[PDB]
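Written out below as structure tokens is the structure these notes cover.
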Amino acid sequence: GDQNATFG
Amino acid sequence: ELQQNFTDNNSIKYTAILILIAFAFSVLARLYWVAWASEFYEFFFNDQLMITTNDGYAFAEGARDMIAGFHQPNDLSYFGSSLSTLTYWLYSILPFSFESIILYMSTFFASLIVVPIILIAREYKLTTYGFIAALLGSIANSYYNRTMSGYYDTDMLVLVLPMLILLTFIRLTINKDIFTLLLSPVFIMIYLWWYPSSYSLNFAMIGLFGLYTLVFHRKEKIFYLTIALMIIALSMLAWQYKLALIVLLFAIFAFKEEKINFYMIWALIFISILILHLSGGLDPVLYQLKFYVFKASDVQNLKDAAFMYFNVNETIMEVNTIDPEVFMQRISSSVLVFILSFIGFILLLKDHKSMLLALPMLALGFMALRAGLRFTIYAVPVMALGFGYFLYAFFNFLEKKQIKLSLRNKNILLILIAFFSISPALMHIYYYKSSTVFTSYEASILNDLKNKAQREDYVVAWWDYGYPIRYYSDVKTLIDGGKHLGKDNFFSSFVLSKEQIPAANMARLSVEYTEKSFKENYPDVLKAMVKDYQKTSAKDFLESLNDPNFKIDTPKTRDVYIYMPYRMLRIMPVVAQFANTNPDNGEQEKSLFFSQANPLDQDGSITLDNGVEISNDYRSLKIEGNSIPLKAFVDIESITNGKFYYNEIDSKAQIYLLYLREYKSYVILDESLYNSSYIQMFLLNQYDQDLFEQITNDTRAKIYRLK
Ligand SMILES: CC(=O)N[C@@H]1[C@@H](O)[C@H](O)[C@@H](CO)O[C@@H]1CP(=O)(O)OP(=O)(O)OC/C=C(/C)CC/C=C(/C)CC/C=C(/C)CCC=C(C)C
Ligand SMILES: [Mn+2]
Ligand SMILES: [Mn+2]
Ligand code: NA
């Protein structure tokens, strides 16, 4: 949830 | 022991004992994950568990370089950053390994939130309810999420400081405490030093403190003076100028009774607002709104100085939207406790006007509903106080309606209520079996890279991985957690998702032009590339990169590595989306068909996570009730050996099915993604040996070098 990472 | 009265007690001794108990509770509570994670080798490196957010490796790189005493020119090391600097001080002063400090800092400092909550409650003569509020607020779902062990990030003090500022405002309203004149500004400075984005909150809070003063204290000089001082503390003055003004005016007010005339202090407000104005005032606020509230693409405001790029905002997990139930649980671990917290906050407001100054933090948290889950954090402790007040209200009710309740029984009731309402947060911790950013194996691959590459070399990766790659490998990257706009991401997207000939042309050109941009400050790096090679548009230049006879007039100044980890697979379509966008246009080019899923098992017709039925035949799919023919079934038994079985099915069809034996996983993709550099060089181990050298060949990641 709380990540400065990529989603999708 | 239980028959005594705790509600009326607000002594310093009792408040110190409560702070200590709540603080030990907060730490103890985030120790559970360490006990859990410690039994898995996958989570260790250098004899200690690893950090737990991508952003932690930025400050970790910065701390490491401060300890060593240098970094390279234009690796974007957080050398001198706040969290790196506090890490370096603690490391030099304590006896624990670097990894342990970096693991446990959030566990210490985020738990400080317990202090301001119950000191604020104490200013209202409600210390015990403060204790309950600190229990809830220190471990509430979203606050825990970004401050658990291993969350080595700036979040660990990002509410502690504004809450201390709030406490400071309260003491001024109740006791006219002269020490506010010193602490209010100092804290703002500390806040700004620790987290520059705090600018916006500070601007709002100071602003409201002004309007508040125009209403309830329209005549008390100390409020205007502390407003001017705080406005200075918000500015870009050097610290010695700030501290000079703050300490000077503080002594002059503290020890002078003839004091400062009112005209002089309105003059101080004017000089102040002028200084903050020169400092850019309000511009940072409108910029932050532009990115988060209005979600604009061109946020730097370069119309035709840049090309048009895909928007990263809809791509970051932190900024993803959230439904009302999850919003409420993020703030209060439960819908019920959230409702009671909100009622409690209203009641607190219409009894203690000073709590009005808490409205910015509250507003920030609610802004998550528009701006992403990230922001709920700012509403957690305020709302926790609200819950405290609700309880005080309730039992107050129970006496103002003459309900026969012993002290023992009122206390048992309180302990039970607090335990029952704190339950959802504890359950959340138990279930939040979060894992490390990377696995030991990846950290080992990246550390061996450290001993193979140079400090001045680049690795092209996705921006997710920039900070850990620079931490474990001590190299340079094209993009990372803080350099990841569309204009930034385009090059790594292109390198990873195009075919190999133009991907290698782009890896050389992008690394070289980035390095040049440190000396030349291109507003758009692609635009410098285009308007250098005498091309007409972005599309024209990019299409010329497809040429095996491409001239490369930029000389080679370093090695360029390409990092291809298995975990990139499931985010490949999102990665691809960035270079799928015509920079002349902003327009999407191809449709991108992709997904990865695991069989549920097997009988007879495989089903997969995503509801996609795989044919018994292994010849068709069934997505959403529609059966679609397969062009080929690629059965991959060795990612490292590149041993796979390409089963032709239908030359007339267009979708590929891949089975990853070594992972028991399936991939569904189209021709465009199948031919991408990633799928070919990682999954199938087919790479042009004239273009790249394979440096690391592992089932979990591959590292290639240009030549
Ligand atoms: C490790 C790392 O990447 N750090 C970078 C950091 O160095 C860099 O400067 C920064 C920007 O790139 O991003 C990395 C670190 P970050 O993500 O935590 O920073 P960020 O993106 O700025 O986060 C932004 C969060 C905030 C809390 C800032 C304010 C957000 C707003 C939407 C403006 C609100 C307006 C107000 C008047 C405040 C009151 C609210 C009302 C009235 C509703
Ligand atoms: Mn972060
Ligand atoms: Mn370095
Ligand atoms: Na294991």
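Think of each number as a place in line: the chain as shown, counted from 1.
Method of determination (from the header): X-ray crystallography, 2.7 Å.
Just so it is clear, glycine is given a Cβ too, placed from its N, Cα and C backbone atoms.
Pulled from Swiss-Prot:
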BINDING   B:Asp55, B:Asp153, B:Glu318  Mn(2+) binding site
MUTAGEN   B:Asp153 to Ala (Swiss-Prot position 154)  Reduced catalytic activity
MUTAGEN   B:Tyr195 to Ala or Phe (Swiss-Prot position 196)  Abolishes catalytic activity
MUTAGEN   B:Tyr467 to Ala (Swiss-Prot position 468)  Abolishes catalytic activity
MUTAGEN   B:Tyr467 to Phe (Swiss-Prot position 468)  Reduces catalytic activity
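Structural mapping of features recorded in Swiss-Prot.
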residue	record	Cβ within 10 Å
B:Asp55	Mn(2+) binding site	26
B:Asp153	mutagenesis position	25
B:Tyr195	mutagenesis position	18
B:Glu318	Mn(2+) binding site	19
B:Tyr467	mutagenesis position	28
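Among the recorded positions B:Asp55, B:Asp153, B:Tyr195, B:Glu318, B:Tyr467, residues whose Cβ is positioned under 6 Å from ligand 2 are identified as B:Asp55, B:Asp153. Under 8 angstroms separates the C-beta of B:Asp55, B:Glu318 from a C-beta of chain A, among the recorded positions B:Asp55, B:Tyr195, B:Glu318, B:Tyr467. B:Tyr467 (mutagenesis position) has its Cα within 10 Å of the Cα of these recorded positions: B:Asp55, taken from B:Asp55, B:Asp153, B:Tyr195, B:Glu318.
Between B:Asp603 and B:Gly604, the deposited model skips 3 residues, and the Cα atoms of these two flanking residues are 5 Å apart. Residues B:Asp55, taken from the recorded positions B:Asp55, B:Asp153, B:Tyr195, B:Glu318, are distinguished by a CB atom under 6 angstroms from ligand 1.
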